[PDB]
Amino acid sequence: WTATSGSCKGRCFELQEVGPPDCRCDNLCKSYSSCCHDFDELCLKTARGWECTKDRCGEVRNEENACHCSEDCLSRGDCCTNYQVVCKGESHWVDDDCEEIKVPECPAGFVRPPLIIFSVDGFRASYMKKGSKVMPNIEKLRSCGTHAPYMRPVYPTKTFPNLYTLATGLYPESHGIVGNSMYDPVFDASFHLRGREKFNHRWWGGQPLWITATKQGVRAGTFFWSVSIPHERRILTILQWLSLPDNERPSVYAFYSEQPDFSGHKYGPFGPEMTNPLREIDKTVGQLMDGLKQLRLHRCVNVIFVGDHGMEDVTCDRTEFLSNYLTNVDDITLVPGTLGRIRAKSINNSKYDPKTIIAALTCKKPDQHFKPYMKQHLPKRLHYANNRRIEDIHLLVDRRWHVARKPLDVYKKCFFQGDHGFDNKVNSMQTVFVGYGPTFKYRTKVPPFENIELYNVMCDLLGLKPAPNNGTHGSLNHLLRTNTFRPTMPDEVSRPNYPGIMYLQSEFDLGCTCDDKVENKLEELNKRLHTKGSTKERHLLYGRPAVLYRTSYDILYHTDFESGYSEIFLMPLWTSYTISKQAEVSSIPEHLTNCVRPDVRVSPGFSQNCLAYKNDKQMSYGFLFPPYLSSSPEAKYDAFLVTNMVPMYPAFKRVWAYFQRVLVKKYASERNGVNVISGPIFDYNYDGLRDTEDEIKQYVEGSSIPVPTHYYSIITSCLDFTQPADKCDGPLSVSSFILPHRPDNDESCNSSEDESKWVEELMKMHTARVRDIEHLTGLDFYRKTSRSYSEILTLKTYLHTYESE
Ligand SMILES: *[C@@H]1O[C@H](CO)[C@@H](O[C@@H]2O[C@H](CO)[C@@H](O[C@@H]3O[C@H](CO[C@H]4O[C@H](CO)[C@@H](O)[C@H](O[C@H]5O[C@H](CO)[C@@H](O)[C@H](O)[C@@H]5O[C@H]5O[C@H](CO)[C@@H](O)[C@H](O)[C@@H]5O)[C@@H]4O)[C@@H](O)[C@H](O[C@H]4O[C@H](CO)[C@@H](O)[C@H](O)[C@@H]4O[C@H]4O[C@H](CO)[C@@H](O)[C@H](O)[C@@H]4O)[C@@H]3O)[C@H](O)[C@H]2NC(C)=O)[C@H](O)[C@H]1NC(C)=O
Ligand SMILES: O=C(N[C@@H]1COC2(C1)CN(C(=O)OCc1cc(Cl)cc(Cl)c1)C2)c1ccc2nn[nH]c2c1
Ligand SMILES: [Ca+2]
Ligand SMILES: [Ca+2]
Ligand code: NA
Ligand code: NA
Ligand SMILES: [Zn+2]
């Protein structure tokens, strides 16, 4: 119940929301069906439209008009945005030369440059170039301020997951808005775009920017706008708020446009009908900037122009139907479209079985346009598993396609020609970022970055401490002229042991064998040198990784590689080695095929054993430093140390052996040498964070050797590839991956073919940031370089995407 009989007189677009049942006059009252009886009359005036004309200049003020052109309007803060242009001979902002904003030029009483976020739904990154001729205001923001060629959204590339990630710095699995539609089994409640459940605060986790600001004494404009409030009135409302007295005036504002998404769904991303929505968005930017110029705020405010996601061509005919795969299609509930999520239709059905649904959906049709995953097996870069609102079965849908349960869902719900939601590395899904103002840099292009990083920067622009989030604070310092955040590197928590030779061969009873008992002061001194770290500068290029939790581990040196060996997990946490352009690949010699060698530096009690592998009929082993890339026949023996062994399913060994035997040398040839750090990851609770010992669900049978859920590698070289990776004077270049350690290759439909036809495709799908590996391992990389720490933070957030230009 709302008592709509109160009045909006002097309350139009009030910032503080009044509680039930008193009627509202805020920018969201329409959405709650709660506005006072006279809200339209008083607050949504439209008389005489939105632009001053010559005959209106100096008019007698008529309070009925949508905006004003009377002499008093600047002091009232309610002129039409073109008032000074029409009536006072001023230029449009877009027609002025751009001139660097070296310091804020703000009116007296301004404590800080305000921030205005101008968000555009469905604005695909390539519109910035492809539509530039019809968007002169946006093109001036872009060219004169700071811009990226694109900004990467979060998955799924849907509206509310992205907007709320922009507002919070959090992945959707952490803020809880994991789709535009959701079921929460704990609440037993459903979130939909239509209706009231979506306003309940229990959906919305983390701390959005307007709450962060308010708690720290910085006032905020309200971020959401009811759909019926026209854009011209939104801009005029912002400009009016900006004319409030100092103590009442907000410092952060948001404008939202439902375009170009609205038309992109109807006409496709490049439909000829798309030009007009781009022109109309540009005209709105023009109104805001002209309005700021009138207020003498155009060299005071920071403006961010940012989208939520892009738009792909998708039509009704490119739909896969689960009814062509599943016998039991009526026993499942599907959340459909550009991603699929499956759960049981009834929790009382004991015939429901996820394993049989997955198998029925796996590589069943030659050109199949979606792939099923248990959520924990999704690429870790999507960070899309750790929330009870994310169903266990996920379908990753190919770009340009939909999935649906039955054909009748698609015609009894072609209309649409565009959609979004796909994998956030897909080029069509990328969106836009421009920052313009005194705090942003002038005429500066920055590399693409992820939208999870923006919250921290918005906090920096407002002098706020960000709530805990998934950005890496400092990684976007290069966007900013001032207000940079200068983090310190985390402190190392565990220091390593450096063991020398402490055990005789006969103390070991590991069930291992090696044909190495075939045997010089010219060469004995040299091998002792290698075991003390004489080659370490070659193989450990950026310092040893820091271990940021409490544990017991040893540094182990060798001719060709260095490692951090965990006494708790019985294997390395990391193994580091450099492969030059000139390196040669060799075979594992016949006499050494099954060779494993006790490491006389590490106790039998803290070693793996070969008997456990012999007895575990499902599990084999591989090596982290590859024997194929040994520097000499004699150095090759080090590669067979029991301290370089890790557990690997035979199916996974196909992937790993091809990476090590073929791809590392290919990368060194292409990049002029590479430094590789490889290791295990344990994330059995799929939270994206390093497991403790007591979270491990699987061991090599009969033993205490834990089985990794994934194996990672970080592959670094010189950005200037004219310099070899081990003699690089300047910035670095990195690519990394986190491969799932699975007992089959069912994810790769072509895995019966030679590894040359499918392995690298798998690796690309599981591309990762170094920061993703940091979270998963509790390690901190690149501690000793010649680079600034913020530059290193940017490097650690880099994702190599393998998408075309
Ligand atoms: C991305 O960045 C974010 C933000 O930094 C990272 O997420 C943080 O990660 C922490 C570890 O997973 C987590 O810390 C836990 O906090 C618990 C208290 O949580 C509440 O309070 C906070 C602070 O206000 C609040 O933000 C929380 O909000 C979450 O939960 C509500 C639902 O109630 C959601 O609306 C909201 O969206 C958010 O959900 C997300 O996080 C939760 C986990 O909290 C997930 O379950 C969701 O699926 C979703 O992802 C909460 O309201 C605290 O209770 C925990 O402490 C337990 O564990 C420690 C182990 O050290 C132990 O000392 C304690 O005793 C305790 O154990 C006891 O409980 C266990 C489970 O019940 C039980 O097994 C034991 O036997 C014990 O009884 C823990 O400290 C922190 O909350 C989140 N924050 C957010 C916002 O998500 C995220 O990790 C980053 N991601 C990556 C990949 O880097
Ligand atoms: O636009 C859609 N839905 C409605 C219309 O407007 C909304 C919900 C109100 N809100 C708002 O004013 O946003 C301000 C803001 C800025 C930041 Cl930077 C951060 C935040 Cl959190 C909010 C967005 C929609 C729905 C379904 C779809 N399916 N496909 N495409 C779809 C689009
Ligand atoms: Ca959207
Ligand atoms: Ca974990
Ligand atoms: Na075995
Ligand atoms: Na396969
Ligand atoms: Zn949309």
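Sequence positions for chain A are given in Swiss-Prot numbering; the residues included correspond to 51-463, 468-573, 576-591, 617-886, in order.
Recorded method is X-ray crystallography, 1.6 Å.
Cβ atoms are placed via backbone N, Cα and C, with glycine included.
For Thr209, the entry in Swiss-Prot reads active site, nucleophile. Under 8 Å, Cβ to Cβ, and six or more positions away along its own chain, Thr209 (mutagenesis position) finds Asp171, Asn230, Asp311, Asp358, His359.
Per Swiss-Prot, Zn(2+) 1 binding site is recorded for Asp171, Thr209, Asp358, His359, and the stated evidence type is experimental evidence. Under the three-state DSSP scheme, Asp171 (mutagenesis position) falls in the strand class.
Residues or ranges marked as Zn(2+) 2 binding site by Swiss-Prot: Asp311, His315, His474. In the three-state DSSP scheme, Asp311 (mutagenesis position) falls into the helix class.
Per DSSP, the domain 'SMB 2' (98-142) is made up of 13 helix, 3 strand, 29 coil. Here Swiss-Prot flags 98-142 as domain 'SMB 2', drawing on sequence analysis.
The annotation that Swiss-Prot gives for the mutagenesis experiment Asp171 to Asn reads: Abolishes lysophospholipase D activity.
While the structure shown retains the original residue, Swiss-Prot records the mutagenesis experiment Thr209 to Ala with this note: Abolishes lysophospholipase D activity.
Annotation of the published mutagenesis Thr209 to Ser in Swiss-Prot: 15% of wild-type lysophospholipase D activity; the original residue is retained in the structure shown. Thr209 (mutagenesis position) carries a helical DSSP state (H, G or I).
Here the residue is the original one, but Swiss-Prot notes a mutagenesis experiment at this spot, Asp311 to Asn: Abolishes lysophospholipase D activity. In the shown protein chains, 23 other C-beta atoms lie within 10 A of the C-beta of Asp311 (mutagenesis position).
One entry in Swiss-Prot concerns the mutagenesis experiment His315 to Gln. Its note says: 20% of wild-type lysophospholipase D activity. Listed in sequence order, the residues of the same chain lying 6 or more apart from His315 (mutagenesis position) and placing their CB within less than 8 Å of its CB are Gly172, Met361, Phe470, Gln471, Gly472, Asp473.
Spatially close to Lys430 (mutagenesis position) yet at least six residues away along the chain are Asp764, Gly769, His791, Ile819, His847, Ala849, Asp853, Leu857, judged by Cβ distances under 8 angstroms. Here the residue is the original one, but Swiss-Prot notes a mutagenesis experiment at this spot, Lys430 to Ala: Impaired secretion. No effect on lysophospholipase activity.
Within 10 Å of the Cβ of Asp171 (mutagenesis position) there are 21 other Cβ atoms, across all protein chains.
Shown in sequence order, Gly172, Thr207, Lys208, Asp311, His359, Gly360, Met361, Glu362, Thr388, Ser482, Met483 are the residues of the chain, 6+ apart in sequence, with a C-beta less than 8 angstroms from the C-beta of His474 (Zn(2+) 2 binding site). Closeness to ligand 3 is met by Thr209, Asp358, these being the recorded positions among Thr209, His315, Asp358, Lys430, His474 whose Cβ falls under 6 Å from the molecule.
Counting every protein chain shown, 28 other Cβ atoms lie within 10 Å of the Cβ of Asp358 (Zn(2+) 1 binding site). Candidate recorded positions: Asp311, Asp358, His359, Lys430. Those with a Cβ under 6 Å from ligand 7, in sequence order, are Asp311. Among the recorded positions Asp171, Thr209, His359, the residues whose Cβ sits under 6 Å from any atom of ligand 2 are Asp171, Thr209. Counting every protein chain shown, the number of other Cβ atoms lying within 10 Å of the Cβ of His359 (Zn(2+) 1 binding site) is 33.
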